[PDB]
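See structure below.
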Amino acid sequence: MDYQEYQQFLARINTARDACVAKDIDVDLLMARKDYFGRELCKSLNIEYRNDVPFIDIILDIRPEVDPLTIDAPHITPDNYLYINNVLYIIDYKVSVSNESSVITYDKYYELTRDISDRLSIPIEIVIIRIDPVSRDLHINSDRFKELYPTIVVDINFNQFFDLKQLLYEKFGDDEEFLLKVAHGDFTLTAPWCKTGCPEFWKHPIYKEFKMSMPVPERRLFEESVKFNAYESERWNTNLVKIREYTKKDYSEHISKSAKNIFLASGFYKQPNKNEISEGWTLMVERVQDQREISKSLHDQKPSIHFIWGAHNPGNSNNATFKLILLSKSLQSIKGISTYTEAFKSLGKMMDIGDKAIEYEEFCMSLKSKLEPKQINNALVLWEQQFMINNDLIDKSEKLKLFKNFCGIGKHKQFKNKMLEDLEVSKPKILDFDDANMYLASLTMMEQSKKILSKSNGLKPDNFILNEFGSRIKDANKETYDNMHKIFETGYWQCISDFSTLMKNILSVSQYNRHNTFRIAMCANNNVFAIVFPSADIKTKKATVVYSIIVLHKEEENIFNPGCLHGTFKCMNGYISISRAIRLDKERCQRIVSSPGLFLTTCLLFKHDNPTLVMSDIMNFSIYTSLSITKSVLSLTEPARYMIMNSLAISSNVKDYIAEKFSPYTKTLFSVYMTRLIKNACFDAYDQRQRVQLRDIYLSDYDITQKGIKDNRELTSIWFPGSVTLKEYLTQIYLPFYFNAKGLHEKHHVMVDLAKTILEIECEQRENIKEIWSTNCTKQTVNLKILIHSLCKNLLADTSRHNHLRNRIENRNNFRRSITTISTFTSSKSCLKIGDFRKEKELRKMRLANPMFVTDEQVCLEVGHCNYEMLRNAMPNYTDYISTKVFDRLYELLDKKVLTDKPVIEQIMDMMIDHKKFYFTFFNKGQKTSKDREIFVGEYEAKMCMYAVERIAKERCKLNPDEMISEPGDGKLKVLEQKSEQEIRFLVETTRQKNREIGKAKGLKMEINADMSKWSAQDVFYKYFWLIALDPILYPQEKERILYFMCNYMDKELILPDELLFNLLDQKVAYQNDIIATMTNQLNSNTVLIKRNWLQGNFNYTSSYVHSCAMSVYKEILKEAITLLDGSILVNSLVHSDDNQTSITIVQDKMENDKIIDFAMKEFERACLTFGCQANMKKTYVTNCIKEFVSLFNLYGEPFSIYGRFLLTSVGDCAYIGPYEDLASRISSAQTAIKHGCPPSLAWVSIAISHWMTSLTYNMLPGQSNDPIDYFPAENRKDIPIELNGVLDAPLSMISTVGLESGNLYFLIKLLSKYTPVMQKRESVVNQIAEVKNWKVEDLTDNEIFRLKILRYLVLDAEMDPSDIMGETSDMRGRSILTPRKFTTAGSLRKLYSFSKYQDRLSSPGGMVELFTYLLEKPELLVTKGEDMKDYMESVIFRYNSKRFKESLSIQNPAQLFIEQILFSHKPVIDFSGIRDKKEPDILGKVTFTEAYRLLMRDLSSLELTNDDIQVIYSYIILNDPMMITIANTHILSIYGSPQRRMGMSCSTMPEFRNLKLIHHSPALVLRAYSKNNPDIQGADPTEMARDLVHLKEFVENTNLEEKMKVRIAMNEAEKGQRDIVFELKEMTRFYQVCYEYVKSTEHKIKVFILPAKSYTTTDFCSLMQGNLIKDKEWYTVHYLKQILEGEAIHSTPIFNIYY
RNA sequence: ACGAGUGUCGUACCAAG
RNA sequence: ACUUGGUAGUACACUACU
Ligand SMILES: Nc1ncnc2c1ncn2[C@@H]1O[C@H](COP(=O)(O)OP(=O)(O)OP(=O)(O)O)[C@@H](O)[C@H]1O
Ligand SMILES: [Mg+2]
Ligand SMILES: [Mg+2]
């Protein structure tokens, strides 16, 4: 306010450098504003200015008689008080715009002062005076106060504070860190969350164990720290300062002792030289031979690929009947004697229709038009290519031999009949990869496959990919087009396509089979056939398909045999090759079907821009990797990454990893081949450590124009013969891990493995860990005094304003609001319930197979597989549990009065003491790792308590609040680059400053990429106790309650899942050393107590904070050690959950770099160990120039990412929800790959493959059943929107910027160019849109009118519903016009309490009518889902009406949906009902895709399109958003310039993207404010939401949405004659869904791009983005007609030259 | 045979003769 | 063991971080 204060604030702003200081300045500015307003208001009220007066002082002033000890004043600290006429007024000053903080403060003060008002028999009136800073208006809630002061005027001015805040925000606007550090600074009040503490915490056995471990002074320090109150104390930091001073001596001694070790370093670290790799390999081989059964016989090999293939015959015909006759005659003529020759000959005999081909065809057609076999000549025909076994034509012994031994059908004994001798005990059998003969055989197989499959298929390439995207691919890169065409020419492509098609045909006929029948499956190849043997229905649970491949070939040895052949036999006119029978499940068949796209993607990714590589060599490896559906290759791909990276690194423990953990699993020959490849790569990795080089650095004191790694091909290729660049080397290292064959774990074994892992960790902790604290870096211990001192220092540094920190934590996480407003407490995720659930789970008696659990009554009983009923009788101490949904659990708890309308933090504090005994269960994640990770599911109450703890710990972390731990943002890729920049500059200036005097000072760049081993499983949870006691933003009662919760959490019990217990109860033989039985008291109970494991991912943020403290200690040690050498050091540490990236830049001359590297690595390990952490030797390594943070690379300043992992995943993962959904996910993945550096041609190839695979899945290819070309006014698929099963037509720049909306934008831009007058062809898009008024609607074409009608009535409006919208919320509508139905699992819904309530209300006289009218009179319950108890419970019951909502709660197994798209292509699956509503299978709909097309076209033709409609389209698709306008202008006004080579890359976000955002808030917040008609809501800034609501109201008014809704409602009411609740509710739902979709379309999540140059303006970003995506080999300088809106070498270990 | 596995599994199930 | 008849929609599946 005064001159000195304002200039001091200016000085602080100008001298501010970090975001934390800016946040402190903002807090100080807010406090100064509040103080100014309070002083001026006190002047107006003629009362003495008091601020933050303790309530006890108030009472003593008004009641001096009462002793202060007698009265227990509330722990509030009111701003002011006024006691007159026996009335006490409590006055609080507020300078906020919203009234939410005032309401919260009033409620809290009222409920905390009512007690003391009652005891003293004096009324206490709570009055909050709030001034609005922009309108200067006073708001007073109290009517008595307003009577007592009739007129209050405060003529003041807040302009100075506004300008100061504006300057501060301008200086820090482009900092994302600053924006979210001051996001929720609306101060409500400071009050404890609970009135009382937890006295029984001090008597907890866990607390007593924790206390007895520490020394007596530490016990006293902890006791006084828990009891310290930072709000009544004279200073908030007295406790922290005292404890820091106490621990300072030992902390300094530890730091000095660690730093002095630099002189004791020997310089010898763990270098990955070839001798070390050889020793590790020998130890690994010994370990594997110990743990596996090693076979040197080639007959023991498993199929590398489960297919045998041969080339087709051009002479023969591809007719099915002729192929069948040829196959029968070839099978009948098998020559020689063999085990199954008679069976095969008889099988051919019983399918030889002979001369009666016409009768066979007519019988098959008659069957198709409309089962008893029909006797064709020596054939019993049941269907097309289905034949019954003829017992007259085959001998019984041969039939049994063929069905039992060859196919494994009925050979085994049933589980009930199995004896002890029937059980097999043996180690898994794998091939000897070291054996020279085995490797030679694998090499022979690879060479033979390359010989056969390299030949041309003889057919001209013609397919969907070429016909749809060949021009774009050729324009982006002609070399990519040539490579793809050569791939299409080869026999690799024909073989893999034949395998995929034959697999689809085998699956399509796997429904109706009988034991005495077999089927023939064919493909486009006339020489390849499949015999399908009887099995269970494929749609059933865990069903398998069993088949054998037969190939006819004229010349022997022309058969493709990847270890699958059974035999080759001479037959009439050639040879017939038969493979062994193969059983596969649904997921492996899905992998086979989707293999061709993966093969193409892998081939094009590996061959991209590498003339040294040979395409045939790449294809030979890619066909084996793409068609690998077994664990053998998964056991090799992931270890290869870490092994090769660690052998490449300067220092790593790769030898120990190979010796102890690397376990190759080689059951196939390709596994032996790949193992040899990995061994050679690891051997040669350290040899080429020398051949990596650095670019010359062009820096000009303001930016570094050129940097990175030289793109010279001197490294040896890993999987192929050839040479690669370092980037290509890393790509070859990392891509094979992303050949994701997920879902290959079997629960039978993986559940036991996970249980064994958890229980073994728990046992090792139970018996081998006796001490908690240590000073010698003992494993799983913490240095107590170092931990305490570090926590004190970091808490002091991060708690500048403790009141505002507490307020921000409360505001961000909705502590003072209802539980129903938290997303994680109302979600559809799973949680656990403990209780009696016999009825839910129990849905001729059997005896258990295990002999230990059989009573004398059950001795004479049939053995059966264990179920829940059988498990109940076996276990005495069985704790019953069930899994439910989170929202259902919340509904049940609210219904049973466990949870109330109280603020959520009060309920959490209550539950921390009420809920004492915790339960968890586990399941397998199902990831592509060779060993799966376990995932723990807990209860609702555990979720509440952990929510409170994690939200407290999250604020102090440096992590971005709005991102998840599971998916780190790409912004890290930028941050790393920034760090590298400084570490380069620091290296340049320090070396030049020290060498100016000239024994020469030398530099060193060190980069530690580390992961922690068993981050949650092996941790000291006790170290977090001190984190809560020392926290200065917590009251003592809150600390006691949280510590009580943590003590109870250390006593948690893991529940073993029922499936695992079923597995263990069916064994019949005891396990020799059964850890599971030992932990469960010989299966007495299903619960095991877990003490030191905090569970997978429950404490991410707390652990991250402690990890950051450990890195701070490491930095301190390094700085002191370098100070001992009188050198310069720069340490930068990036910390994620357990991932670390530490960069060290050192300039010194005392000693050699090797000693410094050894010392730094030893100190890193010791610093991790001192805090209870251990570095993972599998993922920890040290380099000079390669930074590896979470999946992101920095190659000496150049950002880098393996973008192929985004492409491959798009092929690999499919949810099979629907055509448009799958296409949208794949296109989003392609856009993500583009942002990460994908060349344009590869992106176009990815998009083409995505479209082709989507069309294959849903029969949308040209000429197929769901082909939409004939139903719509379109000549090509390009003319149909992708939402209507069309293909995407948009420039790659548009896809990169606006992914899914690119099609509509590009169509609108094309329409503008076609109908814009010639004088305005090249102008701003605003000027061209203005002339749309001059367009003639009759001049438009049918396609243009049809697409414009879609845009007007289906995008900007809701004229036709994709599904039944009753029960849907405002966000459930998407962009999908046609949506297939999915599963609605009846078992999943029967487990929901709220679902039973919904059924009860549905079967009631008029309950649903009352619910609908309640929803209608409160329409914001459609946008929200309830903000209190009653509204949430009504909204849940209403939401149960939605069929789409019940499908979201159901199980959508991707394999079952994949076979659904194969078996039931013609089934109606679409719920399409025209314009605004004008035993059955599990999945069923109203109409099919073609019927949907016809109804959609018929209803579109009835609509009317006018000029005003086109104006509305152009105004609210393009003109509304600054981004869309910018993109349109860039496309229209683009001029490409001179070509330029791509040399260096930079990470850049679109500059000033905040000015390109129309709506600041999220769609949910905007819709909440609009539906409630209030600008200020819980998580919104009132001023910004005012203009957001202005924009939304403009959209609603100009498009006549509400007026048309009212007219429709009135017309319907007139037609019916009475008010219709359902119609009006549906109309409101449609209106809110349209508003939500508009607001969502407004926002674009532009993020970090990798671009050839740095961008400083929005135009620069657009030009770089556009010029980058034209050609692969080079990029163009792009200009716009109008506005769119001296060399020196450095003396360092990584040698480099700077051109300054 | 095939899938899985240094954990006994899948390799359809039931009834009648 | 073999013959005939009947039955069978999913891994009833999944979390902590938005
Ligand atoms: N899928 C997940 N679900 C829950 N928490 C997870 C998940 N993935 C990672 N986390 C959390 O992040 C941490 C890091 O786990 P990560 O996969 O890096 O390995 P780790 O468990 O530390 O073990 P290791 O390095 O020995 O394999 C976990 O300990 C857990 O807290
Ligand atoms: Mg880890
Ligand atoms: Mg990690």
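Quick note: numbers on chain A are straight from Swiss-Prot, i.e. 1-370, 383-855, 869-1023, 1048-1527, 1539-1745, 2086-2100, in order.
The way this entry was determined, per its header, is electron microscopy, 2.8 Å.
Cβ atoms here come from the backbone N, Cα and C positions, even for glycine.
Sequence-distant contacts of A:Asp52 (mutagenesis position), defined by Cβ-Cβ distance under 8 angstroms and a gap of at least six in the same chain, are A:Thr77, A:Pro78, A:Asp79. Swiss-Prot gives this note for the published mutagenesis A:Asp52 to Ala: Complete loss of nuclease activity.
Cβ neighbour count for A:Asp79 (mutagenesis position): 21 (other Cβ atoms within 10 Å of its Cβ, all protein chains included). Feature annotation from Swiss-Prot assigns Mn(2+) 2 binding site to A:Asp52, A:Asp79.
DSSP gives A:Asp79 (mutagenesis position) a coil state; it is part of no helix or strand. Record note (Swiss-Prot), mutagenesis A:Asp79 to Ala: Complete loss of nuclease activity. The unchanged residue is displayed.
Within 10 Å of the C-beta of A:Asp92 (mutagenesis position) we count 21 further C-beta atoms, all protein chains included. For A:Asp92 to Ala, Swiss-Prot lists a mutagenesis experiment annotated as follows: Complete loss of nuclease activity.
In this structure, A:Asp1188 (Mg(2+) binding site) is part of a beta strand by DSSP. Annotation for A:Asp1188 (Mg(2+) binding site): same-chain Cβ neighbours under 8 Å, separated by at least 6 residues, are A:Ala1059, A:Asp1060, A:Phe1238, A:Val1239. The Mg(2+) binding site annotation in Swiss-Prot covers A:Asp1188 and rests on a curator's inference.
With respect to ligand 3, the recorded positions A:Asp52, A:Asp92, A:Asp1188 contribute A:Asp1188 as residues with a C-beta closer than 6 angstroms to one of its atoms, given in sequence order.
In the three-state DSSP classification, A:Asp52 (mutagenesis position) falls within coil. A:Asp92 (mutagenesis position) falls within a strand when secondary structure is assigned with DSSP.
Each end of the 13-residue unmodelled stretch has a Cα atom, at A:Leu855 and at A:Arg869, and these lie 15 Å apart. Two residues, A:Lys370 and A:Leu383, bracket 12 residues absent from the model, and the distance between their Cα atoms is 12 angstrom. Gap check: A:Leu1745 and A:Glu2086 flank 340 missing residues, and their CA atoms are separated by 40 Å. With 11 residues not built between them, A:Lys1527 and A:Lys1539 have C-alpha atoms separated by a whole-number distance of 28 Å.
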